[PDB]
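Q: Take a look at this one; I'll ask things after.
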Protein chains: 4
Amino acid sequence: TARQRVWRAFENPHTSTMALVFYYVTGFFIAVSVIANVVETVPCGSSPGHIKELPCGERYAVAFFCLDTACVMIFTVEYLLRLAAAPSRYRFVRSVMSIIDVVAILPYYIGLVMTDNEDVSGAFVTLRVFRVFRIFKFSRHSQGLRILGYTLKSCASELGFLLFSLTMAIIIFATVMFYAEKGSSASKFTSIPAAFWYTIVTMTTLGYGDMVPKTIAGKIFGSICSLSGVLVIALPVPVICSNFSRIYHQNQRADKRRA
Amino acid sequence: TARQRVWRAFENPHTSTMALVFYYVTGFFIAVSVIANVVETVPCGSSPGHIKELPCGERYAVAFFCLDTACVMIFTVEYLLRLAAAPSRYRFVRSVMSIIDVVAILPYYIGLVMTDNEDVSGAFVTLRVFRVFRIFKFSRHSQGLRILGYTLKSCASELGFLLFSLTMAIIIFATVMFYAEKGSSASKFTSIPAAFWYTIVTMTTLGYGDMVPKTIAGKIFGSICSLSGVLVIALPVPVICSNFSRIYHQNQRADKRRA
Amino acid sequence: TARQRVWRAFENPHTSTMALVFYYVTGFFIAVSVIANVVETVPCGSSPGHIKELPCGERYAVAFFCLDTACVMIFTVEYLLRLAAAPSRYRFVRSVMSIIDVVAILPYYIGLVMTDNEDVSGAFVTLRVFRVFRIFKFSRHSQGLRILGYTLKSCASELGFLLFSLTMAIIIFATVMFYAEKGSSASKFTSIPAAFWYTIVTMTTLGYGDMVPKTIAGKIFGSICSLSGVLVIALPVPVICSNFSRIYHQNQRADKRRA
Amino acid sequence: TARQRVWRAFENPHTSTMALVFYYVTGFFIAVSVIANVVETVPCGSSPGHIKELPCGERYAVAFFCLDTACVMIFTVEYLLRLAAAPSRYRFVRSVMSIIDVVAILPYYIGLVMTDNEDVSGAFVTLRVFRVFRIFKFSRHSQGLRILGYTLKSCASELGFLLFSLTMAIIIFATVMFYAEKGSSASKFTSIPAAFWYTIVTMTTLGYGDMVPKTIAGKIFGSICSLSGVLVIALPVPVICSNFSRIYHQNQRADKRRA
Ligand SMILES: [Hg+2]
Ligand SMILES: [K+]
Ligand SMILES: [K+]
Ligand SMILES: [K+]
Ligand SMILES: [K+]
């Protein structure tokens, strides 16, 4: 039952000192990979003979490749040990966290098999952001993250209905604004999907101002949309407040009953 | 009392299997019509010999007409059966839902009688958005939609007073901003109705930025308006929170008293 | 004690039928004056021989003068009767409502004494907006306006502290942004008062975008300001919620104890 | 134990009349310094022979230097007396308020030692804003400031987790938006740090509009970001509400138990 010991170490890093040191090393490497990508996209200066500035990941391509190789070796050995200590392979690999880890470390190997044809571009780069979600597994102890997470899980039904009604209101307001503003000169309301942008920006009280109503009817319906946006801001708060109070008191009561 | 059976099927689709299948077919056709309009407004490419791009409903005019004909036949037979199974014709037709359905399927026939003179344009197209409201009748079971709806109905008086006071504050701030900014060069505050737009955009914390105060007094009063907008955002939340908590506990208490 | 009867009619319009009809006439004339000013600022078309469009109050100057004369005669006779039925003249005239009425009907007479020299302009026009506040006395019965008003009166101390801390934070953030952005090219942060505008627009989650940080330090401090603005939006809500719940239950308990 | 008397006067200004008058003098001088800096940055007119307008602190340089000298002498003698009456020198100087006062009055002496080389510029000017924080020590009695401050201290853990999750969401959304919009023409999403600005402006419902998505995928992810911003606005409110209610009732119960 030593594999069970390894899996216990993985699930609860505070059990053994080796578990804690491995968990901290893994968190450090995840943070290093996240910062490495963010910095890699940053455009550094131009070396002599270069017309345009290059990103720190295109000038220092080999250094960032070595760093990514180190991070992916750490992550791969992590996943291999986790699968080896999994009481059930199917049960483990179907969990959301295993999927996140696999899709995080997959674009590296996808690029590896595309190394011979690296001239072509791939969208797999944007999948590296999945490593950021591993940070969340590294920080599941704040005594309030559990409360807020389970509060959102309780709110799921109400917030889903709110999202559905908000989507229907977006369709309605976008239709109204498109038909009010399709006839303006150089108008940005070229269709109802084009007005989806204006409506989602207005009902959230963003107001970029790139799409604004130029007409009078457009302005009337934009005012109605603005007020509906105030209501949109104010609507989830009572639900989350009630569920959070209930869940806080429920967790406290269970704890002190156990106390 | 078979008409009563049909009306029972219409009111509660989960009673019979035929009622459920008809209800699902109706929901599918409503969703198809909504998506059909939204896509119809989308501008597709230009066929050879066409200078300007055409909407998917102007290039594929006949296909979208056939789809609309199918949807309107479904909706018309729905309404005819609903009126035939109505215990009272006047009571049914005066309900808001019958009015919504009638005004949703009316522009189709209005266009039909205007087919001979289809060259002229009509605003009836924008009334097709009423079909979107039928989605709401198709989704009246989420266990929280009833709670939030009846909470808003309870809040009606307070939220109406808040809307009235917000309207009066809009008039006041628009007057002040117009008189502060009427004298600027190329000013957009050409009148007090023109400043209604600036005030309704500022008090909702939108800030498009198309109308901004150029003067110093205009900026002082815009700052006061911004703070009033913070208050506007924060004011309905306590009312909705209190009413929602009360209504949640009331429904729960009634249910468990019946339990 | 007939003057007491008149004052009772004024204070409670529902006592006598004559009181109710006079109160409704007064409300109608107040609304007419408000709409008259708002429409007066609206620019109508240009008559032949006029280069520029004129406001409806500059083209129809005599008609709007007659309407204003009617409204001000009604308001003056109202105030004269109110002072005649006042149990104490000093006590009545020192009330905020008497001051509002006097400053609302004063610019009319100020213009009258300036009729001979009407060529010069005066700011007294913007004081006509005070008549809008009389609407509030005309609508002091909604069963929730009293609750929210007395809730705000209870919150006065906390909301005053919040306004003070918000002002200090505005000074701090404006200083930081000015010193971060004073050196940019064609910068709008020409001083710390100039950055008061940016800070009051950012901390309220308005974001007009007319003043945005162009630098990197400016963007860092603008991000801190944005988060502080989220906190500003979220801070008065708990206070207003707690006070509103307390005041609602207090009024209900007092009423049912009297019931 | 007379030094103890002096320190008691400093800690509680309402004890003696001399303590109260010194405390009010100190508050007056702090406010004078704050207003003096804010006005000093303001650009006044140009005297003859001056091409460009000068700030009130560059034209009236000697007057503002004299005012700053007076304020700094007051603050220095304040700090000297506070250290002389401190029961423990190390304990006093390590408090946050002593640090704030020292860093507030330090740039004055830093400029003094740089008077001979005043041609070079220094960032120490922006540190004068620390004097603003002394206002907060001058206004620690409103009966609600303590409640809100200790409520925020109680919320510290939850709000820290919320800030951490918001930072991770900012990284995720910035990565997605950068990869969606890096390829646009004249795009402002030149890197992931460049999209940190767009994400922090969108998730706070600011919407300056300087950086807006030009693409379709960029607009989809901007809509997701806008909705996440609505959630960001609505998330701290339940936490602050619950903690504020608890802390209000706790302080009230302790007070009336002592009553
Ligand atoms: Hg609440
Ligand atoms: K905004
Ligand atoms: K904007
Ligand atoms: K906002
Ligand atoms: K905005």
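Chain B is numbered as in Swiss-Prot; the shown residues are, in order, 166-424.
Any Cβ shown, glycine's included, is placed from N, Cα and C.
Annotations per Swiss-Prot:
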type: MUTAGEN; residues: B:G309 to A; note: Increases peak current amplitude and causes a negative shift in the voltage-dependence of activation
type: MUTAGEN; residues: B:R311 to A; note: No effect on peak current amplitude, but causes a positive shift in the voltage-dependence of activation. May increase the affinity for the closed-inactivated state of the channel
type: MUTAGEN; residues: B:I312 to A; note: Increases peak current amplitude and causes a positive shift in the voltage-dependence of activation
type: MUTAGEN; residues: B:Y315 to A; note: Increases peak current amplitude but has a minor effect on the voltage-dependence of activation
type: MUTAGEN; residues: B:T316 to A; note: Increases peak current amplitude and causes a positive shift in the voltage-dependence of activation
type: MUTAGEN; residues: B:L317 to A; note: Increases peak current amplitude and causes a positive shift in the voltage-dependence of activation
type: MUTAGEN; residues: B:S319 to A; note: May impair protein folding
type: MUTAGEN; residues: B:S322 to A; note: Increases peak current amplitude and causes a positive shift in the voltage-dependence of activation. May increase the affinity for the closed-inactivated state of the channel
type: MUTAGEN; residues: B:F329 to A; note: Loss of channel activity
type: BINDING; residues: B:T370, B:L371, B:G372, B:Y373; note: K(+) binding site
type: MUTAGEN; residues: B:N408 to A; note: Decreases peak current amplitude and causes a positive shift in the voltage-dependence of activation. May increase the affinity for the closed-inactivated state of the channel
Q: Does any of B:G309, B:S322, B:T370, B:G372 have a Cβ within less than 6 Å of an atom of ligand 5? These are the recorded positions; tell me which, or none.
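A: Near the molecule: B:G372.
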Q: When C-beta separations to chain A are restricted to under 8 angstroms, which of the recorded positions B:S322, B:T370, B:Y373 qualify?
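A: From B:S322, B:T370, B:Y373, flagged as close to A: B:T370, B:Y373.
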Q: When C-beta separations to chain D are restricted to under 8 angstroms, which of the recorded positions B:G309, B:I312, B:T316, B:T370, B:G372 qualify?
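A: Listed in sequence order, the recorded positions near chain D are B:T370, B:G372.
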Q: Given the recorded positions B:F329, B:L371, B:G372, B:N408, find the one whose Cα is closest in space to the Cα of B:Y315 (mutagenesis position).
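A: Nearest in space to B:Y315 (mutagenesis position), counting only the recorded positions, is B:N408.
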Q: Near B:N408 (mutagenesis position), which residues of its own chain have a C-beta under 8 A away, given they sit six or more steps off in sequence?
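A: Listed in sequence order, they are B:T316, B:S319, B:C320.
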Q: Starting from the Cβ of B:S322 (mutagenesis position), draw a 10 Å sphere and report how many other Cβ atoms land inside it.
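A: Here the count is 14.
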Q: If you count other CB atoms within 10 A of each CB, which of B:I312, B:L317, B:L371 wins among these recorded positions?
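A: Its Cβ has the most other Cβ atoms within 10 Å: B:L371.
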Q: For the recorded positions B:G309, B:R311, B:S319, B:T370, which sit with their CB under 6 angstroms from an atom of ligand 2?
A: B:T370
Q: I'd like to know which of the recorded positions B:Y315, B:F329, B:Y373 has the most other Cβ atoms within 10 Å of its Cβ.
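A: When each Cβ's neighbours within 10 Å are tallied, B:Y373 leads.
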Q: Looking at the recorded positions B:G309, B:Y315, B:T316, B:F329, B:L371, B:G372, which have a C-beta within less than 6 Å of some atom in ligand 3?
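A: Going through B:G309, B:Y315, B:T316, B:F329, B:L371, B:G372 in sequence order, those close to ligand 3 turn out to be B:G372.
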Q: 10 Å Cβ neighbour count around B:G372 (K(+) binding site)?
A: 33
